[PDB]
Amino acid sequence: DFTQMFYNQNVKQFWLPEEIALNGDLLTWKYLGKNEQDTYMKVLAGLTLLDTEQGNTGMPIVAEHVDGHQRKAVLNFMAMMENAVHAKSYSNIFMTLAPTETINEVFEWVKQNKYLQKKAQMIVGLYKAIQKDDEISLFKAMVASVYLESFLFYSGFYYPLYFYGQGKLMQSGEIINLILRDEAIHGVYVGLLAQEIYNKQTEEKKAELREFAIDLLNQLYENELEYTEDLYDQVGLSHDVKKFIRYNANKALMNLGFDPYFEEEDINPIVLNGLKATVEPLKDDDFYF
Amino acid sequence: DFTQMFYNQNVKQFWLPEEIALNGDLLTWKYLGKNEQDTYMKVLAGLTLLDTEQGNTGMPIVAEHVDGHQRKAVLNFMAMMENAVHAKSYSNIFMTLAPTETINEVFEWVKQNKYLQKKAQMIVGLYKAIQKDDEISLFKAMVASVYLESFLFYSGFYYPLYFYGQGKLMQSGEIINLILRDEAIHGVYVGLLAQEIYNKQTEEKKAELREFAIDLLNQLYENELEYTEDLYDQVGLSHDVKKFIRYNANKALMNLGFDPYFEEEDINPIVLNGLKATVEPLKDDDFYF
Amino acid sequence: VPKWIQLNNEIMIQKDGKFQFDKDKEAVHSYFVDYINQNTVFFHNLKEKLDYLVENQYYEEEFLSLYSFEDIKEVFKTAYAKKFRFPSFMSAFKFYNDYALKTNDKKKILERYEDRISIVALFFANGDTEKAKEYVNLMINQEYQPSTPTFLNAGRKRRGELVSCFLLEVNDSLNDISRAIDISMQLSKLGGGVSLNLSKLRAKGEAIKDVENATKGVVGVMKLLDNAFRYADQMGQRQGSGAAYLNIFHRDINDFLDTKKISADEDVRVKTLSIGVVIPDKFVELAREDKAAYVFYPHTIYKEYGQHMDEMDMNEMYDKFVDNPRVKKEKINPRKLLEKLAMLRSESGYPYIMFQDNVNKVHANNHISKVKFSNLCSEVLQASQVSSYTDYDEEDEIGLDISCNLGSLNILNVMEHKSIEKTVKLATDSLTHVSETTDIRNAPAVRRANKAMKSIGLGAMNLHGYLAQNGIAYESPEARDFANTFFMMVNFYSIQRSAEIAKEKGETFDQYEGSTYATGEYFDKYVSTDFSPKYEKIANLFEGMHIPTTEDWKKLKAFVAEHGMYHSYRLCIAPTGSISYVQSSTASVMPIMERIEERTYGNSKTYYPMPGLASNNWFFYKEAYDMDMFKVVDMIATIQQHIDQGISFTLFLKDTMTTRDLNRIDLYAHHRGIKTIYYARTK
Amino acid sequence: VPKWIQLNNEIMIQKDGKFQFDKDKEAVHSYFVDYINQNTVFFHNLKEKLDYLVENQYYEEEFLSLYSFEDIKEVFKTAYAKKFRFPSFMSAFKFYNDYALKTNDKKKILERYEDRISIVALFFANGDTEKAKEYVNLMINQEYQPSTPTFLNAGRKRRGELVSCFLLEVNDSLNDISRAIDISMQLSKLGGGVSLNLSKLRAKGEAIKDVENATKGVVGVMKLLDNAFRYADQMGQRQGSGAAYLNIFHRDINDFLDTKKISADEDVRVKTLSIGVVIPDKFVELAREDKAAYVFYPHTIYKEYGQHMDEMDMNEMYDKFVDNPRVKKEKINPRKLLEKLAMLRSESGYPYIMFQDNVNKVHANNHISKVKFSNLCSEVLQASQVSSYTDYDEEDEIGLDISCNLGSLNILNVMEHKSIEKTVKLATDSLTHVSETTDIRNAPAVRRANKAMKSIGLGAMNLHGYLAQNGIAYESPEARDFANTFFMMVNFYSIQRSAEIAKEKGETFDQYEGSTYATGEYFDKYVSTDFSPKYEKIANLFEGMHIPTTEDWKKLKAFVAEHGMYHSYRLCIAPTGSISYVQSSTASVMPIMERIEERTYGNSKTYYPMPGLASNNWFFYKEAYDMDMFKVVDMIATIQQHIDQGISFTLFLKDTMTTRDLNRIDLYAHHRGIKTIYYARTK
Ligand SMILES: Cc1cn([C@H]2C[C@H](O)[C@@H](COP(=O)(O)OP(=O)(O)OP(=O)(O)O)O2)c(=O)[nH]c1=O
Ligand SMILES: Nc1nc2c(ncn2[C@H]2C[C@H](O)[C@@H](COP(=O)(O)OP(=O)(O)O)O2)c(=O)[nH]1
Ligand SMILES: Nc1nc2c(ncn2[C@H]2C[C@H](O)[C@@H](COP(=O)(O)OP(=O)(O)O)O2)c(=O)[nH]1
Ligand SMILES: [Mg+2]
Ligand SMILES: [Mg+2]
Ligand SMILES: [Mn+2]
Ligand SMILES: [Mn+2]
Ligand SMILES: [Mn+2]
Ligand SMILES: [Mn+2]
């Protein structure tokens, strides 16, 4: 009921890194404090590292196990955007803002970081556990994918959106907004594929899959809180970032056809500013009664 | 030395079938004989099948086994083109020119056609035989992919090109030329990757790989002859198409770094004939004269 | 999650193999005690509340000044003397979310149910304290429910119009089309649904003053009207809703229907414009015999005969049109057109079907005009005259555009109170008052027809609720027997009240003397046939209530002949969408779609069992989709014979039903005398 | 292939390295002797021809009845005595395909060039035989060309209006929006192009009677107008053309501009509606200083000050609006808005740019009103007063809606005949007659302003043709010197004719006494500055023709002060699209786009060399894209200082230049006194 519509929306959102000139960001970058520059670098590396997993494994593995030519095509298109567009865009932002040696060090740090690794490996673990012709394992991986696309990225997206909403780092913020817009539709689409599997299950199996999804969400959420304090306490933003994580967790759940887990909260206004039954002929004697 | 330039070429060649309006072919299509329309539908259906498998299976699987994020980005982009752009374009052509029943019948015909099933069996079999960290199985699949890109498509491409060259079906022909332009660069790129693996081998191993490549080519060739006769005898063109596929077989071998195998022949000259404003910010001095 | 929302959600939790229907009383009690009593603005005395409401631009001082404050206090006493309790959570929720008066910031609640009813009654009485108390008793007992416009807006300073259904005739001219667009936007601005008759507009490819093949047809006007309704979106509150009607013999009928196809081009498709098709008996006769039919270009007919094609009787004029060489036409297949209609109704629920000759064979005002089209809800069937809007300097020729005032009897509450006569007469008085107090300054034909015709619509609701709570199946012959008797009584007392109003005011409606009421032809079936119940169970339902007899109908006929009739039209059964929840009633005379209604409001899902649903009457609340549509047609035709206007008749279809089944339902409705068909709802 | 188009295609066959320009003479000769004389209906005498045309509803009897047939015969002899021959195939082809009268079946040809000219002259003279002969001499010499509506419809029975440019002011009400839609459809039905000012309309998110965020903004009215113009398309042969204008300080300016973006959605984009932006000097000053500009909500300004925003001086009230807390304003970047304007003009050619303070610093009738918007062709610049269309029962306050009759002098033929004075005066008389005989009975404000203002537009064409055929480069200072002298003389004689008409008829235009003509301030630069040519080459071009001096201008100023002026506006330079072929002239005062113009008509390809193009003047016919737009701005500003209304100024851009270059051209045009910029045409 939905793949051709998503095909259309995906292909009409096509874009390339070269379209946004990045050099003019140096005019606001130079005015940020060390903690602001440090947080931005770390957040950016976090997003880059997670998105690479999605391009190399997450999207291609789902495309491999999903049946249907049109679904495979949409999924291929999404994988292309991760590898050919998003990955180049993140690299471009980095190369503009930091010298080569600084980029290498930030990636070394974020690669060793406990909270980034915990979530990255949890997601990758579920992708590696998909078994041929087993729709339960596929569903679990789709849940992981939706959580990455619609939830885990957002502790990171917060900061570029926060600057973007203030008139700072506008070129890279525009790029991030385009990336985020792609991840949103990726999350919704994979969510619909997961609901299709979920709806084929018994009531007991459904309850079991719901428990899986909520348990996974809880593990990721508790790690996100730690990840958030680790990055954002030094710039005083953690309270507001936490509200943004919960709001996006609720969107991820709704993508999977589940009820929101967290109470509704308002979001930081600066970040908001950044953001045919059957034809049958009449055969006579139907006019007589 | 080459991936970056292929990346740039692939992304700059990006297109969608909807860019080309097809209603202009309606009259030249109406005017073709029943034999001509039948061959044309079947030819494009055979192409659709090849691109379906190249997009679903061939390109993603090669992407999985090739090392390097940039090489993977190129291969992922090529995969997307196969199933999200190329395979879909044929349906755009079908939906314009043919009634639903004729479309349904031709897709049923691909499923039961023995030559089309044999060529798919052979090519996809090699893709699915790739073993992780086994460069020889990968080479064999890359040879199969080059043969699909640079040889097997051409029994199909002949007919749209033959019409384009006579000023007939020129909108459909424009789509086909764009597809052909893509496959030419896809065949070169995969050919270069295959040569990388071949060049790592002992002379004895190389001799075996040439045997594999030539045996496979001959087996595919013999099947393609029967396919060509089956499609083209009713339009009187089988001998001409055979010359064309031999010509392109030599190009496939060359893409693999091998000498031409078939002698040169004269190809139908008809088929040979078938082949915003920049935004600049306002300065302060622009307001004074 | 609110406590009342949790309690309402425990209905679906099955305890001892049964739904917990008693949880909805707990749900509504919790809703009130925890939210409504907290958010209800309270004043020390009623005088302070009234002063605050008038001075803060909430009420109108004009209607309240007609009473001394003692009379208003006694009216409010009468409203609160009943100690009315909402039986279900959804009733109170719907009232306090749609009709209760809120502060300008929509934060607190000024009006309770009793306050709203008292204000509506005081507005209805227009200075009479006893009449206001009678209206209070009628509405707090929930025997009569004024329509959503009247109930919501009566006695409010910042109110929309009390009428929300308008029917406009569009003449074949650019001046008239522009005026139709203007009037449609003005009426949609007031919040009313607008129905437009497009049958007079000449078809596509017609001549405009010697320039042949220059007219875009009815579809260009359809696009203009769709954009006009989209623009006039009721101040961005509720989407502008309009309807377009075309005769099936109009040349543009296929283009008219193609605007609702899912594959329709964006330069053809209309989004906010409902479509209704008017079908004369000639089309059904042509389709029955499979003879190839002709659709006609209206301007050729107008040029040849000096009369519009829809102004003439197609039964006598069809052969003359076909044999006239100066009348342009194209061949169509009427059976293929019927199948296209059924396919469109299956796909989208459109068009509405109006059987022209079913309406006009019992129409009482054919001398004024034939009924050519219906409203947006397919129940208003009145005579209309097209207006001739001339150039700016010239004087316009104002016709009659239909607009009637809606009210609904609660069949369950009227039947339990044994007050058919009193409720019908008081509802007639209130509808008459609403008609007199309505003045629309930008629709001259609507205003003229409101002043002249004085037409009202008195509907009924809770038919299925009353039947299921009395152990009667909706499709049973006893249900049709009750409908026959009840609506005969309603018609009798509405005619009696209209004649009494005519006697009191000494005036009838304009051109009454030519009506069938004046000649007595209306009363023939009533002075010849007895409409008392034929079943002992049904006759017991009317115990303690005098059922009018043949002699009573003869006396009424003599009274109407002597004194006249005040209302050209009195009864029309509207869908009664949202007021049914407040009244704890099933919508209109239609059967229930679902036994328990599952809806989501905000982020919380709500459950609404049908009023009176329990274990004993569970299977009498048969869902409409499970029903035989032939028996529903039989019921509506039984009711339709006592309703002077039409009835909003929704078809409830299963997914397994084919195009042939929908066509069979439509043809049986035509055979049984059904005037209009509203919607094709598929499960 | 036709013989004449085969001969016409031999122009491009280069013989001896040169284009065969003489083939077009053979092409037109063959065209006539093989198509036109064959397809021309010929009558025994002119009496039979005129009787046939009057009887069969081709002509109007009323205007032909003011002359005895001997006088009509004399007029026709005067037309045929010239023995006019079309110099090119395109001239005759365009005339006999667009303006020549044809039989009712479009089969044969009834009117030759002389017949059409004689009929137009007899229509202009209104009973005067000598005046009719003078008009015949004027048009057969091709010194003056009436506009396409007048030339096409003068003396025809089944005709449209003689005026095709209309400007409407829309008030901030639903009644006024409905009336604007109606009037737009009425005027588009007549064949005219309609421009609407949307600045008085309140922005998106404004209140409609104390309910906030209710107004859909100017884009909803834009969609309404776009569909109204799509509906009124006159068979679709020439689809309805409309223009919308918005002040740059309107809050909806960004949404107004987003309707023309290529990526615009179908629910926003307008297709048949051109857009123009009115830019006060305040906006240019704000962008120049890189300060933060503010767009305003018009309804807040109207509520706070009692006047519409566009009726107030922004250069004096912008700071008051910003400082006013009760005025609602939105922060914008003026330089970003300018860049968006440049990008939109590069990608679509829209919006039209009106420099409001450039128009109004020289506007002669600011007492009546300031010019707030231009027409669809972006050259009509007249004072307008908005109407107040009230409810149906109430009387409407009719304002002043702009409309002027167009007519072009042929600069080449006027200069060859040394007849600037006589041509200007006769053209003024003809335009006055067209104004007097126009009566729009469905646009009250257009009718009132036509009766009161008596505005005419007398333009010119063949400026580049005359300069190139006289060895003068368009960008050269000598060309601007000639334009200065020529258009000063045209202004002098138009003012003289207007004063003489006022003296003869004893009446001036309404509110003339407050105009700058009455106060004498209009003539300051004419009584102080001499406009005689500064170059000896240009001075010889005017030899034999008296050039008014400062003394002559003082005498004319005294004459105007003592007798008044009949026309509020007299001169406007329109694009003159298709009549330029018939007159064998370059379009308007703009430079040529192509030296040899290649067109495809049906399945035939034909080429049109520029009038007088040869090898001796090949490089003087420089294409508009190859020349500096700064020098073209200089030329248009030199002409504009003698034109009371505007000039349709198209910008000819290369692909290489960025949006910064377009913005620089716009800012230089604003600096140089350019009133309006029409199109951004890119090659
Ligand atoms: C009725 C209506 C008006 N409008 C806009 C268009 C008009 O420019 C503007 C004025 O509407 P009006 O017709 O003047 O409404 P009003 O007079 O009742 O409101 P007010 O007292 O404020 O004058 O409102 C809409 O956008 N949509 C609508 O449905
Ligand atoms: N006090 C009070 N009464 C209200 C309000 N809204 C409606 N009423 C009704 C309740 C009673 O039936 C009626 C009179 O109330 P009151 O003025 O307190 O009267 P009384 O009991 O003091 O004589 O008004 C309200 O806000 N306050
Ligand atoms: N005869 C004739 N003359 C026409 C026609 N259309 C225009 N004319 C012009 C040509 C002459 O200038 C003028 C008089 O023509 P006529 O009536 O034949 O007169 P005459 O030639 O006897 O003096 O009318 C036309 O159709 N027939
Ligand atoms: Mg008419
Ligand atoms: Mg108003
Ligand atoms: Mn990504
Ligand atoms: Mn993604
Ligand atoms: Mn391909
Ligand atoms: Mn390929």
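Here chain C follows Swiss-Prot for its numbers: 6-688, in order, are the residues you see.
Placement of Cβ uses the backbone N, Cα and C atoms for every residue, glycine included.
Database features, via Swiss-Prot:
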type: ACT_SITE; residues: C:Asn380; note: active site, proton acceptor
type: ACT_SITE; residues: C:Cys382; note: active site, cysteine radical intermediate
type: ACT_SITE; residues: C:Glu384; note: active site, proton acceptor
type: BINDING; residues: C:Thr153, C:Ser169, C:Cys170, C:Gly198, C:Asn380, C:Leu381, C:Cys382, C:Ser383, C:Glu384, C:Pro580, C:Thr581, C:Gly582, C:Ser583, C:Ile584; note: substrate binding site
type: MUTAGEN; residues: C:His255 to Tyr; note: In ts-A 73; temperature-sensitive lethal mutation
Handout entry: C:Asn380 (active site, proton acceptor) and C:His255 (mutagenesis position), Cα-Cα, nearest whole angstrom
Key = 19
Problem - Per-residue Cβ crowding (10 Å cut-off), top of recorded positions C:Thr153, C:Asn380, C:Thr581, C:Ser583 - result: C:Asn380
Fill in the blank from the handout: Quick note, C:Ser583 (substrate binding site) and C:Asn380 (active site, proton acceptor): C-alpha atoms separated, nearest Å, by 18
Fill in the blank from the handout: Candidates C:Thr153, C:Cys170, C:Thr581 (binding-site residues) passing the 10 Å Cα cutoff around C:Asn380 (active site, proton acceptor) are C:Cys170
Exercise for the section: Specify the secondary structure state of C:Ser583 (substrate binding site) as given by DSSP, simplified to three classes. Expected result: coil
Completion exercise
Quick note, C:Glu384 (active site, proton acceptor) and C:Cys170 (substrate binding site): C-alpha atoms separated, nearest Å, by 10
Problem - Same chain, 6+ residues apart, C-beta under 8 Å of the C-beta of C:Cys382 (active site, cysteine radical intermediate), given in sequence order - result: C:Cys170, C:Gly198, C:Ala579, C:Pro580, C:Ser653, C:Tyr683
Practice task
Translate the DSSP assignment of C:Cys170 (substrate binding site) into the three-state scheme.
Solution key: strand
Handout entry: Packing count at C:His255 (mutagenesis position) (other Cβ atoms within 10 Å of its Cβ)
Key = 27
Exercise for the section: Specify the secondary structure state of C:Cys382 (active site, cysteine radical intermediate) as given by DSSP, simplified to three classes. Expected result: coil
Exercise for the section: Look up C:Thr153 (substrate binding site) in the DSSP assignment and report helix, strand or coil. Expected result: helix
